[PDB]
Amino acid sequence: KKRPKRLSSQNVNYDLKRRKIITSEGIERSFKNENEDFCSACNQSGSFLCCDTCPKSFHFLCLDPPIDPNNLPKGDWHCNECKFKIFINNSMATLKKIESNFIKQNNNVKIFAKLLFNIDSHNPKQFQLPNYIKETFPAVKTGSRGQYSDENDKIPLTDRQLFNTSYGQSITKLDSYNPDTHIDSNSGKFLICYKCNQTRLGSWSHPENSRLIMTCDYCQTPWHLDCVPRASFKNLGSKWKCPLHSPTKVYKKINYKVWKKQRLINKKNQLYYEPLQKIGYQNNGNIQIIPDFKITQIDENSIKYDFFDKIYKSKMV
Amino acid sequence: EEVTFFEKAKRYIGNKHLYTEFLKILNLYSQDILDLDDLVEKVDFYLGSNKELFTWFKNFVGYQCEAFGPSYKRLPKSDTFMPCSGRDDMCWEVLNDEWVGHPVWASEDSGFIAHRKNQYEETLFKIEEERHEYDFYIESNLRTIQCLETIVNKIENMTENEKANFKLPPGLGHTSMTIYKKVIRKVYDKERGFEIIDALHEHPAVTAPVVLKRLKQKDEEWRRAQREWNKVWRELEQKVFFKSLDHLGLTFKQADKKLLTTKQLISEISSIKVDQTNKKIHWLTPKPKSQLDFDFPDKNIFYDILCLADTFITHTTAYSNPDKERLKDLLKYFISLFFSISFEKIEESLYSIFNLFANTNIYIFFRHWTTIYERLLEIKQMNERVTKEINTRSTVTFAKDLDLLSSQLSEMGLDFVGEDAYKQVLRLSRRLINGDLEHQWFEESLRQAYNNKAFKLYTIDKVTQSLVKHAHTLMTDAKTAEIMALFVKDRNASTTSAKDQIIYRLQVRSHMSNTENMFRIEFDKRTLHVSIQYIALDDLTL
Amino acid sequence: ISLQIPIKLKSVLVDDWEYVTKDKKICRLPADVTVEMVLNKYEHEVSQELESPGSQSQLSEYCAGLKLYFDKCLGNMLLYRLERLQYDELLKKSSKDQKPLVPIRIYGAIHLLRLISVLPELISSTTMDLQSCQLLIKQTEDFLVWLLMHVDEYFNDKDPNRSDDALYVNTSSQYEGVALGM
Amino acid sequence: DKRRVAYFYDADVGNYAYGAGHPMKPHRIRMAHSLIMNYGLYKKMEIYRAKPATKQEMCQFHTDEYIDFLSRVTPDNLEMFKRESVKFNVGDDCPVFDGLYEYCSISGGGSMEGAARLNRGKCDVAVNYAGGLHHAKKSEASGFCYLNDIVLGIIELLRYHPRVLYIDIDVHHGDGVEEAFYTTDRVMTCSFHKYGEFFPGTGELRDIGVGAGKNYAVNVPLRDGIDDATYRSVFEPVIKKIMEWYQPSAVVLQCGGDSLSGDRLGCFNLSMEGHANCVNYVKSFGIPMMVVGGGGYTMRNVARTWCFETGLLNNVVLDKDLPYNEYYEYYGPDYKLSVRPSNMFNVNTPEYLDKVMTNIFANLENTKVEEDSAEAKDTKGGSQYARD
Ligand SMILES: [Zn+2]
């Protein structure tokens, strides 16, 4: 029988708040009488500084001449093209031929002097990859703030599955019986784990015999949480890569070589193929199976052949 | 067998993409890129299960560095150059300045989540924080009161000449630095607090008595505020805390309805089927005939379920009188025949190998009955300890004097003291099916009776009603009633096994349709063992 | 106006983007080779490779222009927001040391690759002559194939987690909190 | 058998509140100490109050500017104090409150005073509930932890003992201590926590250290709702193997109610008996141990389990009856010294625990002013009136 009416007191009301007691009852007589909020130079958030007559806002570090909040300049602050629009070279000394005067003054750098010109008449910004660099790699894409994201990163979860996902579900299946994770909607069969050939759905009368399983983000291969050493599921961050795929970077010690894969090339003339030799190719991997950044048409027979050839070379050692 | 090792691996892999990826791994090993350690690690998930293939591969290849885990990557030496003056040589040689961890690298720029809590747990944390702020202010105030009381005691034996000049540094002659700063800043205004604490710092014994009196009356009012908040706080927490401790039982009212259905149990037994088949195909050709076995160590449990059943018989209104009579008689006769019980020995007062081949409805009926038996089994197996613990519930005498015990369920007789817990929960289930128990009180009594362990009995009336509805299909459906009648014909309590169940098998298989599911429920007389072996579509193929 | 880049340098630029934005790895200015000696070696090798019909004058013009141009674009379209702090530290150091920091003395060729990649956007943003554009794009192609022929000694894949020199260093937690935070 | 136990309490350590709606709460330590005093445990125990730490004494692990920031921080001037905060990640996840410097000072002082009492030999078991912060890095504050006092305690122990072992049994494991002792061979860190999108996100089975600290970092990830029996099965054999192989000279145990059944951001289902029997098992070895308290986002259960921890360290069995104290109303309706375990699912399968145990054994088979430093002096503080 909670009573928040009379038993809630007057001096101290509902907590995480205050009341008029600290202001009205505080007499002491002992002394006896235009701007933007997006930072359009790196497309991120943080501490912002803005100009009076310019709607663009910048970061403290995203300025050609870096500055810190502890020693910020006093008075009005102006951006680079602000210094070249409301100030010199656009209000007095009107731009008639000073662009050619740049060439005539700085010792015939005309093949670069116009770029030397618009360097100063350009707002500083963080590096952004050009659109023609983006299109030749279809597996990569630009994120929300402008970060790298290939197919290795998982799509961020919407808030419906994240906050308002009921109480029985929770963030992970680590609680309650969830038999829907053991059955795929594609065919209605049972997800058989790769290591142990068991679905391990268990029973409702004995929930403890149920073993958690997860599908793969690349090949949709089921995998138990107890076979591969792993505590819980993988919901945010990079996509859950099952321990059966080619690693992006491997390490062999002879200092060392990384071999950070060869990315992925979109389907056009740069993606060029040539099958001519199967034996002793020394093509350092990066292959595809069939029934520059060249990728030879490698088959099963050649792979098993050169594997046998190499382990016959290496066993004499 | 080096020729057929690759074909054997291809047969074991199954999926084309996984075979191609294993091919890529083997080629990466073959091009002087992948070492023996990484290959064996990959094979540990690839061909770890096949012990014969793994041993052959290890013998044929010829097997007899740092871990560098995903987190704690190496920092450059430039960041190491930092003063850290309080450092000596051994403390240099133990601590590393070039390894740092930061959680966004673990989250991969995606953040982290908290464990989802029920609304009762959320309001428990809420009432905890309201209880925190109150007494935290109160006892910071008692510390300030004792500090100014020591100050006043030092004043009381001292004269006016050095009363005028009593200059002190911050701290008021104590080991603390800013707690009084917090207290007199919270009590007074933001701008006024700094000036009044300045006056207290440089001129004591003139502002100190009046601030002592003000803080003392602040203390007294905060104390009685806590006192009358305490009662409502406790009465709210008495019903909030036990429900907060229930996590699976809170959603049990819906999860039990969701998961005690026909299709869920069908998937549940077919999973055990397919695991047995492919595991033995990996291991050994003959297949076992036992899966999902139940044990029946107690005989009175069936009588308790009968009490629940005929309590539900006289309560419902959606069925007719002879329908209710026939359903109750059939429900009693099912154990009177199948479990070889000659007659129910509780049918007086104080009551309110052999093979079975059956369709899907009887399978669901028996599965619900085994589930209710298991619920009562984990009720009874801890009964001798829970009843003891309730019997010696040592109430605190202090709490007896000033009335903080939870007497919410004690007024209406829902308490469990002075009575066996199992008979009490049986009676509670009787009145629970009877529909005059106000369910939330029933799960609350179960929470404060068995220490939240009796979460499977929350929907005892629901599973009883589902049991009754499934048993209603044993007579109305012609195929199920015909199967029951030829079980009357089949059951004879005589040595007729191994030559009479086969004709039974083909007779039921011709009796039912192609889409109906087939079940072999084997019951054993000694030790009361049962076994249900799945034979779905294993007889109509040939 | 279109410019092509060989796929090796595009993959290097994509790896740089991953290292900075995703892997949180800044480049190492205290390295063996910087942009000034990149262009010095380019000029010397091309001059000693071919004959002397008068191309060395425009070669040296291109080299000096690219050096000064790198000096200006370092804080304009290069330097991801992570690396702005790392610029700030060494600029403050040069302010304390009373010496002037031109980027060609510490910065590697990856930022030169970034500038070459963003070159068509700046070319299209100017009213600048056609034959000059053609000769500039031809010098860009020549520099690009020269970087292709010296790609092993210049862009070698190394992990700073176990090696002293990897042309990249890992970002600390404090650095991340300042750079990507406030 | 019988062992003298050092308790390090201050009346000021519970007077700091991180803010409204905050999980971390130092106020639980005050009513915990009230529970020890009200239980009559002072007759077979000696208790001292540790002095607050200074700036340079706090510099033994953290950098100079971080300690200066922690000393000069104040919520009033937090508006322009924005560069450093982000550098040390303070005010975003760990808000700035009054008395943060003093709270860090008393926490560190208690930790190094317990370490010095272990080293000098006046006591066998050191208990410091005033400070158990373990998420603090060299120049980073996380998990509402600012000073990594456990590293300072381990350092003071290493000034006398050759080998020091740190044991973490609660969720949100201490990544700062493991980071500080990742490459050294004389310090071994073992932790028990949950992995899988948890707030630390650090500590793997492959995380066993690098360089000379290889195979010297043990991480045992768990799942939701681990009960007392499987926690015993995952604790006792691996702890026995750690004592048999590593042979530590001192044990730093992080005690707290974060791994209890009820918690705010916790995930485990440990009862009070399960949380206390592990400490009883590690105390049965007889080697000196150090006890810190820096976990537990609930309070009502945390005071009770800390009281039971102290009672078991005093080699007595406390009764279930709870005497009257000035915090008597916080406890549950039963008002017994009983942290009731919840009924949530035990998804921690035995097979996963066995695989983790086997690979952990596979990793562990290769093991086989500073003027005031040294500490070892404190105020007596014997006049405590907290009994009710
Ligand atoms: Zn934690």
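Here chain D follows Swiss-Prot for its numbers: 17-384, 404-423, in order, are the residues you see.
Heads up, header says this was done by electron microscopy, 2.9 Å.
Just so you know, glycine gets a Cβ as well, placed from its N, Cα and C.
Secondary structure from DSSP puts D:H150 (mutagenesis position) in coil. Counting every protein chain shown, 29 other Cβ atoms lie within 10 Å of the Cβ of D:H150 (mutagenesis position). The annotation that Swiss-Prot gives for the mutagenesis experiment D:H150 to A reads: Impairs histone deacetylase activity and transcription repression.
Long-range C-beta contacts of D:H151 (mutagenesis position), restricted to its own chain and to partners at least six residues apart, with a cutoff below 8 Å, comprise D:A157, D:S158, D:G159, D:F160, D:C161, D:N164, D:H188, D:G190, D:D191, D:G192, D:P216. According to Swiss-Prot, the mutagenesis experiment D:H151 to A carries the annotation: Impairs histone deacetylase activity and transcription repression.
The annotation active site is assigned in Swiss-Prot to D:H151 on the grounds of a curator's inference.
Under the heading of mutagenesis, Swiss-Prot lists D:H188 to A and annotates it as follows: Impairs histone deacetylase activity and transcription repression. DSSP assigns D:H188 (mutagenesis position) to coil in the three-state reduction, outside any helix or strand.
Experimental mutagenesis at this site is recorded by Swiss-Prot as D:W322 to A, annotated: Strongly reduces HDAC activity. A simple way to gauge crowding: the CB of D:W322 (mutagenesis position) has 27 other CB atoms within 10 angstroms, across all the protein chains here.
One mutagenesis experiment catalogued in Swiss-Prot, D:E325 to A, is accompanied by this note: Strongly reduces HDAC activity. Non-local contacts of D:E325 (mutagenesis position) by the CB criterion (under 8 A, 6+ apart in sequence, same chain) comprise D:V143, D:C271, D:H291, D:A292, D:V295, D:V307.
According to Swiss-Prot, the experimentally introduced change D:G327 to A is described as follows: Strongly reduces HDAC activity. Cβ neighbours within 10 Å of D:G327 (mutagenesis position), excluding its own Cβ and spanning all shown chains: 19.
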Annotated mutagenesis positions D:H150, D:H151, D:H188, filtered by Cβ under 6 Å to ligand 1: D:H188
Number of other Cβ atoms within 10 Å of the Cβ of D:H188 (mutagenesis position) across all protein chains: 28
Where D:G327 (mutagenesis position) and D:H150 (mutagenesis position) are concerned, what is their Cα separation in Å, rounded? 24
Rounded to the nearest angstrom, how far is the Cα of D:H150 (mutagenesis position) from the Cα of D:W322 (mutagenesis position)? 18
